[PDB]
Amino acid sequence: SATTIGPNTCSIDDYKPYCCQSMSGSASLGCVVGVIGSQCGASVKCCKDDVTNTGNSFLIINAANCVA
């Protein structure tokens with residue numbers, strides 16, 4: 001049904017686990033930050049994006065910030 005991710009889904013460098021959904025006519029990846037017990041029914045990729053100033057209930061990845 002969906003992948004229930006833990007805190008150790010993507011442990012590569014600084015690329016955190018993100019639940020990304022690709023937008024239709026928008027060049028933005030609609031990503032939710034993966035936490036312990038997230039029912040990820042979307043593409044669980046490992047991206048770095050910005051966890052420095054952003055990182056709430058939603059995050060938009062501009063493509064060139066993910067290695068998956």
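The first residue you see is number 1, and the count goes up from there.
Using N, Cα and C of the backbone, Cβ positions are placed for all residues, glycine too.
Taken from Swiss-Prot as is:
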type	residues	note
MUTAGEN	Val32 to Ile (Swiss-Prot position 72)	Does not significantly affect self-assembly and rodlet formation
MUTAGEN	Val33 to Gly (Swiss-Prot position 73)	Increases self-assembly and rodlet formation
MUTAGEN	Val35 to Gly (Swiss-Prot position 75)	Increases self-assembly and rodlet formation
MUTAGEN	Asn56 to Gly (Swiss-Prot position 96)	Does not significantly affect self-assembly and rodlet formation
MUTAGEN	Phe58 to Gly (Swiss-Prot position 98)	Impairs self-assembly and rodlet formation
MUTAGEN	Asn62 to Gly (Swiss-Prot position 102)	Decreases self-assembly and rodlet formation
Residue with minimal Cβ packing [other Cβ atoms within 10 Å] among the mutagenesis positions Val32, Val33, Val35: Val35
Candidates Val32, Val33, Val35 (mutagenesis positions) with Cα within 10 Å of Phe58 (mutagenesis position): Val32, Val33
Pairwise Cα distance for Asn62 (mutagenesis position)/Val33 (mutagenesis position) [Å, integer]: 15
All-chain count of other Cβ atoms within 10 Å of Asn62 (mutagenesis position): 11
All-chain count of other Cβ atoms within 10 Å of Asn56 (mutagenesis position): 7
C-alpha spacing of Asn56 (mutagenesis position) relative to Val35 (mutagenesis position), in angstrom: 11
Collapsed DSSP category at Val35 (mutagenesis position): coil
Rounded distance in angstrom between the Cα atoms of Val32 (mutagenesis position) and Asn56 (mutagenesis position): 8
